[PDB]
Amino acid sequence: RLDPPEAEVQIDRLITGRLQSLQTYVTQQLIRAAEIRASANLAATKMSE
Amino acid sequence: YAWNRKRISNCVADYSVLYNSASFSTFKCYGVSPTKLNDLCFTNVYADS
């Protein structure tokens, strides 16, 4: 609907929003993975002992 | 206080003037780019004079 010089503003807005969403998702996944890893280590110890 | 408004629908409007006013190196429109105006579909159009 718009032309190169005008579209760029909306393009930038959407880019910022979606980048923030991805960053939040990745951080949450990292924390959850750390928790699950701790649980897995405990389970391995339980098996061995 | 009695500006006349006409309903335009089921139509092809006077796109010709601005469509042919394309070789001009300058364009004067802010709501939407003039060039794209002839590659879209509108539910309804209002004209006021």
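In order, the residues displayed for chain B correspond to 351-399 in Swiss-Prot numbering, which applies throughout.
Per the header of the entry, the method used was electron microscopy, 3.3 Å.
Note that Cβ sites are derived from N, Cα and C of the backbone, with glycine treated the same way.
According to Swiss-Prot, the natural variant B:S371 to L carries the annotation: In strain: Omicron/BA.1. B:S371 (variant position) falls outside any helix or strand according to DSSP and counts as coil.
Counting Cβ atoms from all protein chains shown, B:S371 (variant position) has 12 others lying within 10 Å of its own Cβ. For the natural variant B:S371 to F, Swiss-Prot gives this note: In strain: Omicron/BA.2, Omicron/BA.2.12.1, Omicron/BA.2.75, Omicron/BA.4, Omicron/BA.5, Omicron/BQ.1.1, Omicron/XBB.1.5, Omicron/EG.5.1. The structure shown keeps the original residue.
Swiss-Prot lists B:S373 to P among its natural variants, and the accompanying note reads: In strain: Omicron/BA.1, Omicron/BA.2, Omicron/BA.2.12.1, Omicron/BA.2.75, Omicron/BA.4, Omicron/BA.5, Omicron/BQ.1.1, Omicron/XBB.1.5, Omicron/EG.5.1.
Around B:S375 (variant position), there are no C-beta neighbours below 8 angstroms that are at least 6 residues distant in the chain. In Swiss-Prot, a natural variant is listed as B:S375 to F, annotated with the note In strain: Omicron/BA.1, Omicron/BA.2, Omicron/BA.2.12.1, Omicron/BA.2.75, Omicron/BA.4, Omicron/BA.5, Omicron/BQ.1.1, Omicron/XBB.1.5, Omicron/EG.5.1.
Swiss-Prot documents B:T376 to A as a naturally occurring variant and attaches the note In strain: Omicron/BA.2, Omicron/BA.2.12.1, Omicron/BA.4, Omicron/BA.5, Omicron/BQ.1.1, Omicron/XBB.1.5, Omicron/EG.5.1. DSSP gives B:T376 (variant position) a coil state; it is part of no helix or strand.
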Sorted by position, what residues of the same chain at least six away from B:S373 (variant position) have a C-beta under 8 A from it?
none
I'd like the Cβ neighbour count for B:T376 (variant position), meaning other Cβ atoms within 10 Å of its Cβ, all protein chains included.
5
